[PDB]
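Participant: Please find one structure pasted underneath; my questions will follow.
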Amino acid sequence: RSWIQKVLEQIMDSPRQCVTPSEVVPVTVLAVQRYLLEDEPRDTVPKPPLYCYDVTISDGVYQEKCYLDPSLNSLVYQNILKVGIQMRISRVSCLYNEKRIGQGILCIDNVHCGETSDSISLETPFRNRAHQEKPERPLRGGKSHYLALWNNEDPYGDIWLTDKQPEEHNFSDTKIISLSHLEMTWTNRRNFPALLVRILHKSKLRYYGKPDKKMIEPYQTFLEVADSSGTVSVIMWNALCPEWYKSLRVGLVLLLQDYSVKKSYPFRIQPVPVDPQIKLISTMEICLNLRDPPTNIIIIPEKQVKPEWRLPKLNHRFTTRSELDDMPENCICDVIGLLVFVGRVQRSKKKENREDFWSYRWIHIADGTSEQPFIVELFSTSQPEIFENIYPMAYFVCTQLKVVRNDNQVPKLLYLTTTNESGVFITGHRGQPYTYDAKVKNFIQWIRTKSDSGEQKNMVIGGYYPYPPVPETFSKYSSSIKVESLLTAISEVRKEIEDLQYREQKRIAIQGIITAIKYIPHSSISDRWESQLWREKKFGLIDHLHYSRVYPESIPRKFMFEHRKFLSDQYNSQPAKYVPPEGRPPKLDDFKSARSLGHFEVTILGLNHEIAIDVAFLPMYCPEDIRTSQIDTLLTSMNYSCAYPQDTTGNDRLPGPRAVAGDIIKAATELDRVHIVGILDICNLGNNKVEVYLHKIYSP
Amino acid sequence: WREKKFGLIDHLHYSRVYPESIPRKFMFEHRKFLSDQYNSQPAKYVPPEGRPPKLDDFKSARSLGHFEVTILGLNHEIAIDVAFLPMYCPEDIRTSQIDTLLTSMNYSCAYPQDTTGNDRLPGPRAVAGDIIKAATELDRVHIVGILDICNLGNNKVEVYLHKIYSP
Amino acid sequence: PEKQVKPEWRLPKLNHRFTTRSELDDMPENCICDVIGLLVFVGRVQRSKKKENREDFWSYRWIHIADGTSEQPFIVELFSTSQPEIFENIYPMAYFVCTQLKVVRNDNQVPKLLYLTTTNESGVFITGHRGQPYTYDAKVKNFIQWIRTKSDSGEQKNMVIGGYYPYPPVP
DNA sequence: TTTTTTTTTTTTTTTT
C-alpha cells in the first residue's frame, strides 16, 4: 500500500487534529502552486501569511495534492521546499473544503525537506481523482485560482486561455462612434454604442486581490487603444484578463460593443502616443467587464479593415545606442538588438506590500550602431514564456523603454528600464513582427554583415551582475542614502543575510579595516597577505562571520546554443512544477567562465576589533580595462563600461591574471590600518545559499 | 455529539418555530385577523376592531409535529440547530408520495384536500419515530442540508430544513 | 470541580504504576514505581544532614510495606513529603500507598539490597478498607482481596513499630 | 502601543 493512503485513513475521521503519522517514509514533491490565503482568522497576533501554498507530493503508488500549513511558508520563501525533493512529513491533519464536495485535504503541518530524489516519477496516478482535474485550482476555497510561485504579474495555471482567434463580424447596423464623440457625450447618453479601435499599448497584469475579500480572479490590465479620432485608456476587469489577456496584443483591431464608461482614474497616468497627432482623451475611460454573452470584445481581422476608417497605424520609436546617448532621461523609446548577455532573474520587494516581489533581470541588448550594449532592466511584463526562456544570440525587441540617466557618478549611468505598458518580443532572422521599420532592416543588415564577415559577438548568460556601480567617492554614494541607514554594523550583517528571500538582493555598507586578502585561482608571487593587526586581534573576536564562499551559479558562463536549455534553466526562477530532465544534463562547471580572473577572499575587522567578517571579492573587469583605465580602482567590482569583454584579442602583451591578482593584493595591502567603508552585495540564491560579494572599498 | 459537543467554536441556535410560520385552517369569521397576520405590513396605523383571537387557538394544517435537527460541521467545529417542519401527511407515506422521511415537501405540493378518514397508517406519533429512525441511520454520514431561510419581520428569522441529500 | 469536567476536553487521567513485590524483584534500578500494601513495621523518625547546608536535615524513616504477592516486604525509605500529619502519625496495620518510589538496587553485597526510596515528586496516602482513593486500579482490588482472605482465614501478619533498625547491611 | 500601499461598480425610457 501507499503511505499516502495509510495516513489518509489514519486521520480521515478527525478533522483539524494534529496527528503524528504512524510511519514516516520520504515523499517526493512534484509541484508548489501559490495562491491567496483567505477565510482564516486574521485577529491572531502573528498575522497570517498573505499567501499559502499547495504541495503535490508523490509516494510511488499515488500522488496527492497537499495543503502546506501556512506556518511553514518560510520553507517555500527560502526555496528550501523545491520541486523534486525528498521531504519527510512529521505531522499531518485533515480538513474538508466546505465549499466543495470531496475528500479530506492532507495538511502538512511539519516537514523535514531533504535532498533531491533520483526517482521522480510523474507517471504515478492521483489517489483523489478530483485533484487530477484539467483546470488546476487550489484545494481550499470556492472558485479559487493559482498565482505565479514568485511574482504576481506572471500569468500561471490553466485559467489563462490563449485560443481567441480573429472572427469575421459584419459591421452593418453597427454605429462604431468616434472616441472623441463618446468623450463629448458619455455623461448624457444611456446606451453607449460600439467602438472600432486598435490596441496601441498592452500593459502588465495588476493583481489587486486582498485577503478576506469576496474577489474572484482580481486581475486588471490597461490597454491603450486609438481610433481615427483620438485615443482612450481601456481597462479589462477581473475574469476577462484570464480569457483574453494571452490573446490580446498590440496591433489588433477590436470591436468593443457593451462597455462601461467611467470618469477615469486620477492616480494612474495615460502614456503619450508614439505619434503626437493622436489626440489624447484623459477625461474618459472605458471599462470592459465580463458579460453573459461573450460579445463585448471581438478581434476584427486585418482583412476586414477598410482604409476608409483610417485607423491609426502601430508606430514605434525604435532607437539605436548612438541616438540613445543623446536622449534626455525619462524619454520613452524602443530598442531592437542582439542579446549578448542575460542575467539572473533577481527579485525585489514591492514598496507597497512587504510580501510581494518584482521579477527583473538585466540584459545587454546590442546593435551595430555602437560598441556599447543597451543595458535594459527587464521587469516581468506578464510574458513568462519569453521572460523566463530568454537566451543570448536572439533578436530581442522591447516596446516601451524609459530612459534612465545619472551623471553625478564618474561612470555615467545610461540604462533603459521597462515601463508599465511595455512589451517583449523575440524576433527571428529578418524582422518578423516589425520588418517594415527601417531601423529593423538596418539591424538585420548588420546581422548579415557580421555573419558573412566571420565575426561573432561574445555571449554570456547568468552570474553575479550588480549593474548599478557605486560612485567613486563615499560622499556621493551616501548623498542618496539616509544617514541613519547609510552604514551598518559587522555584527548586524548576519541578520541582513538571514532576512533575505529567494533571489532577493541587498546592498549594505560596513566600516572596517582590511586584515587579510587571499587570492583563489578560480578558473580550473603572493596570493595570501596577512596584517599584523590580524595576527594580534584574531584570538579576541566575538563572532567571525564566514561568508567568503562563491557558488558555481554566480560565475557568468559563456553561452553555448547547444546547451541553451540547460544554461537557461540554471538561471531562471525556480519552476513551480517538476519537469523531467532530458537525457543527462552537463555540469555547471563544464562551461567556460565569462569572467577573466580569480575570486579573492577579503577579511574585514570592524572598527572595534571585536567582530570580523569574510567577504568574497569577485571582480568582473579584464586586464584591458586596467591598461586603458576603465576602473576607478583595483578594489572595485566593475569597469566603467559595465559590460563583458567583446572578442578578446589583445591579451598577448597585457599582464596575465596572476599579475592583476598581485596588483589587487598589493592595493589591498596599501590599506593596513585605514578605516575603509566596504560595500557588500547580499543575494540569496535559495536553498540557504546566500552569496555575500564585495562591491567597492571606499578609502578615506 | 457527546464527543464534540463541548469543543464547538460556535453553535448556532435557529431551532425556533415561530407561531406565524405554521399553516392554519381558515375560519371565515376571523378573516381580517388571519389576512393581516399573513399579509404585508401596513404603512399607516389602523386601530384593531375588538379583541382578535390569538393565532395559537386556530387548528393547524400539519398532521405531524416539528423536530429540532442538529447539523455538525464537516470539520467538527461549528454546529447549527435548524428546525424541521414536514408538510407531508400519513397518507403520503402510505401511498409513497414523499421521496424520504427527511423531506419538507410532498410530491403533490398541496395540503390534504377533501379527506374523510385517515387511519390506515399510524397517526402523527409513530411517523415521528420513523423520522427519528431515519436520522439515526445517518449516524456519521456526510450529508447536504438545504435550508429555507425566511425573514419574518422584526428579528424573527426562520431556518427550516428542506431536504437532507444523502451520499 | 470534577462535575464541570467535560469528556470532550479529553483531559489526561491520573494513572499509576502500581507494583507488587514479585514484579519489583524483576525491575531494574532507578525505575520509578508505585506501591500499595499493608504496613507491617515502622521505624524511628531518624534525621540526616543535608549535603548542601550543614544546618539542615532530612527526616526519614523505614517502613516495611507488604502485600500478598510475596513473602518479603517492600522496604521503603520514606523521607518527609511535606505531609507531617501522615508521616508523623504512621502506624502498622494500615493500608499505605506511596506515589513515586525510585527503585534502588545493590548486587555487590551478598545480601542483595532491594529497597525503594521516595523521590522529590512523591506522595503518601493512608487508605481505609477497600481502596478509598485508588479503588479503580486492579492491583488495589487484588490487595483488598488478599486483605479479606487473610482476615477471614484467621491469619494476621506480625506487626512491629520503632526500634534500632540500621537497614542497609554492611557487606 | 505602533503600523505601510494599490480599483474597482452595476444597470429598460422618453414626447415639446
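Throughout, chain A uses Swiss-Prot numbering, with the displayed residues spanning 43-566, 676-851 in order.
The header says electron microscopy, 4.0 Å.
Positions of Cβ are set from backbone N, Cα and C atoms, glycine also.
When I checked Swiss-Prot for this same protein, it listed these features:
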| type | residues | note |
| --- | --- | --- |
| MUTAGEN | A:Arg240 to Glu | Decreased binding to single-stranded DNA; when associated with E-248; 252-E--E-256; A-279; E-304; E-310 and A-327 |
| MUTAGEN | A:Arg248 to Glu | Decreased binding to single-stranded DNA; when associated with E-240; 252-E--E-256; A-279; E-304; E-310 and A-327 |
| MUTAGEN | A:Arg310 to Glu | Decreased binding to single-stranded DNA; when associated with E-240; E-248; 252-E--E-256; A-279; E-304 and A-327 |
| MUTAGEN | A:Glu327 to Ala | Decreased binding to single-stranded DNA; when associated with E-240; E-248; 252-E--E-256; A-279; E-304 and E-310 |
Participant: Specify the secondary structure state of A:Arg310 (mutagenesis position) as given by DSSP, simplified to three classes.
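Facilitator: Note: A:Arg310 (mutagenesis position) is coil by DSSP, not helix or strand.
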Participant: Reduced to three states, what secondary structure does DSSP give A:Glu327 (mutagenesis position)?
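Facilitator: SS state of A:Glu327 (mutagenesis position) = strand.
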Participant: Look at the mutagenesis positions A:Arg240, A:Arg248, A:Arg310 and tell me which residue has the greatest number of other C-beta atoms within 10 angstroms of its C-beta.
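Facilitator: In terms of Cβ crowding, the pick is A:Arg240.
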Participant: With A:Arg248 (mutagenesis position) as the reference Cα, tell me which of the mutagenesis positions A:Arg240, A:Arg310, A:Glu327 is the closest one.
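Facilitator: Closest candidate to A:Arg248 (mutagenesis position), judged by Cα separation, is A:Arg310.
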Participant: Across all the protein chains here, work out how many other Cβ atoms are within 10 Å of the Cβ of A:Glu327 (mutagenesis position).
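Facilitator: Counting Cβ neighbours of A:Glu327 (mutagenesis position) within 10 Å gives 21.
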Participant: Could you round the CA separation between A:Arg310 (mutagenesis position) and A:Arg240 (mutagenesis position) to a whole angstrom and send it over?
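Facilitator: Here the two Cα atoms are 21 Å apart.
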Participant: About how far apart, in whole Å, are the alpha carbons (Cα) of A:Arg240 (mutagenesis position) and A:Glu327 (mutagenesis position)?
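Facilitator: So the alpha carbons of A:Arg240 (mutagenesis position) and A:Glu327 (mutagenesis position) sit roughly 15 Å from each other.
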